[PDB]
Amino acid sequence: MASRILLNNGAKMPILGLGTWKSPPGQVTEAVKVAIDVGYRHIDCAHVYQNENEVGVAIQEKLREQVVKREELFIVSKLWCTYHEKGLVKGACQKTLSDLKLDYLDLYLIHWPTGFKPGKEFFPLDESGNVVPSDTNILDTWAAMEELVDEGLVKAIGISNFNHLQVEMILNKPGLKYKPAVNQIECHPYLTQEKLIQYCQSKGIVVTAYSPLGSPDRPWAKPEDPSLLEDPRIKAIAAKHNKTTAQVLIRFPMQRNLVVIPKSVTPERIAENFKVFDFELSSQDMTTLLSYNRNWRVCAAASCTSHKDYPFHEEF
Ligand SMILES: NC(=O)c1ccc[n+]([C@@H]2O[C@H](COP(=O)([O-])OP(=O)(O)OC[C@H]3O[C@@H](n4cnc5c(N)ncnc54)[C@H](OP(=O)(O)O)[C@@H]3O)[C@@H](O)[C@H]2O)c1
Ligand SMILES: O=C(O)COc1cc(F)ccc1C(=O)NCc1cccc(C(=O)O)c1
């Protein structure tokens, strides 16, 4: 397994990256430093995660130490929902660049297709708890993303949490200048995403799998919820390969030609999770893992279920 996948902008993207959602600000600097020391070259970030300054401290210190050159890193961030307006996209990108202490991003994603009213709140609500939408459509937001490429702020642009009809809308955009390079979506054995993955791959869009371990630290987890890391069937595949359950869960998307971004702040697990380039799952293992699909989706917001661009009413 090669370590990088070729994107439709001509750049190569490391297939394994470090996730940073929920990584506490007092722990994420050391997590990213350790990650870079043990071989990670791709970090997944977002303004909404509220920890980009601290991620940036780690990146800048490893660049200063000459542990890694900037060209060897692949740094990803995402445009939050309250910045979908034409006049706000550049400043949102610039704030992320400032915080990460970078002069460009390797990839910048529209975080969700649902735009919200701009303001200080990340989820502006009406009095009944519905999110307050923006009227800016995804195509105009895409044009604003294209400008960032042409201004040198980002090397590649993409999307996240877009359903196949929303991907198609961009691909069919009048005057489209740059195709999305990536669609970053939730993907794991309980939400295997075959239909959306095949659609994106057929169009040359690389898929990144988020929450590959099932996001057991998500704030809305319940004690009774399904658990990938504790599923005895997955544990059995791991034992047969002399690997951990997490290592199987990371290798699985890699063998589907996906990028994968497991999150950890635990130094031992950060190192463990990278040790996935020296074993193979068989075709039978892969099909068996795919068979565990239950359409169990962990990442969505109830406040958004009436937004016109809510992505998960469609089958895929
Ligand atoms: N685009 C989007 O809308 C979106 C949405 C969700 C996620 N994402 C991205 O995807 C990343 C990954 O998803 P996620 O954070 O939801 O969850 P995840 O990576 O599926 O799971 C993270 C959890 O697994 C634990 N863990 C990690 N390695 C482990 C191991 N070897 N053994 C046991 N437990 C282990 C972590 O614990 P410790 O940290 O305590 O070690 C943490 O509690 C995010 O951080 C974010 O960068 C993007
Ligand atoms: O979004 C991620 O990357 C990880 O989840 C979060 C992270 C945060 F820091 C703060 C909130 C979330 C969150 O609620 N996401 C779900 C979400 C967000 C926006 C729109 C929709 C929708 O359903 O339209 C769904």
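Method on record in the header is X-ray crystallography, 0.9 Å.
Keep in mind that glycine also has a Cβ here, set from the backbone N, Cα and C atoms.
Taking the Cβ of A271 (NADP(+) binding site) as centre and 10 Å as the limit, one finds 16 other Cβ atoms among all the protein chains shown. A271 (NADP(+) binding site) carries a helical DSSP state (H, G or I). Positions annotated as NADP(+) binding site by Swiss-Prot: 10-19, 211-273.
All protein chains included, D44 (mutagenesis position) registers 26 other Cβ atoms within 10 Å of its own Cβ. Recorded in Swiss-Prot as a mutagenesis result, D44 to N carries the remark: Reduced glyceraldehyde oxidoreductase activity.
With a 10 A radius on its CB, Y49 (mutagenesis position) counts 20 other CB atoms from all the protein chains. Listed in Swiss-Prot is the mutagenesis experiment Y49 to F, annotated as follows: Complete loss of glyceraldehyde oxidoreductase activity.
According to Swiss-Prot, the active site, proton donor annotation covers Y49.
The Cβ of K78 (mutagenesis position) lies under 8 Å from the Cβ of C45, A46, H47, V48, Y108, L109, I110, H111, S160, each of these being in the same chain and 6 or more residues away along the sequence. According to Swiss-Prot, the experimentally introduced change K78 to M is described as follows: Reduced glyceraldehyde oxidoreductase activity.
In three-state terms derived from DSSP, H111 (mutagenesis position) belongs to neither a helical nor a strand segment and is classed as coil. In the structure as shown, the Cβ atom of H111 (mutagenesis position) sits within 10 Å of 20 other Cβ atoms. Here the residue is the original one, but Swiss-Prot notes a mutagenesis experiment at this spot, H111 to N: Reduced glyceraldehyde oxidoreductase activity.
Annotated substrate binding site per Swiss-Prot: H111, in sequence order.
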What remains of the recorded positions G10, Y49, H241, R251, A271 after requiring a CB under 6 angstroms from ligand 2 is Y49
What's the CA to CA span in angstrom from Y49 (mutagenesis position) over to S211 (NADP(+) binding site)? 15
Counting across all protein chains present, how many other Cβ atoms fall within 10 Å of the Cβ of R251 (NADP(+) binding site)? 27
Determine the recorded positions, out of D44, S211, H241, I261, lying near ligand 1 in the sense that the CB is under 6 Å from one of its atoms, and give them in sequence order. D44, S211, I261
Cβ-Cβ under 8 Å from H241 (NADP(+) binding site), same chain, 6 or more residues apart: which ones? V248, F279, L281
Could you tell me which of these binding-site residues, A221, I261, has the greatest number of Cβ atoms within 10 Å of its own Cβ? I261
Is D44 (mutagenesis position) helix, strand or coil when read with DSSP? strand
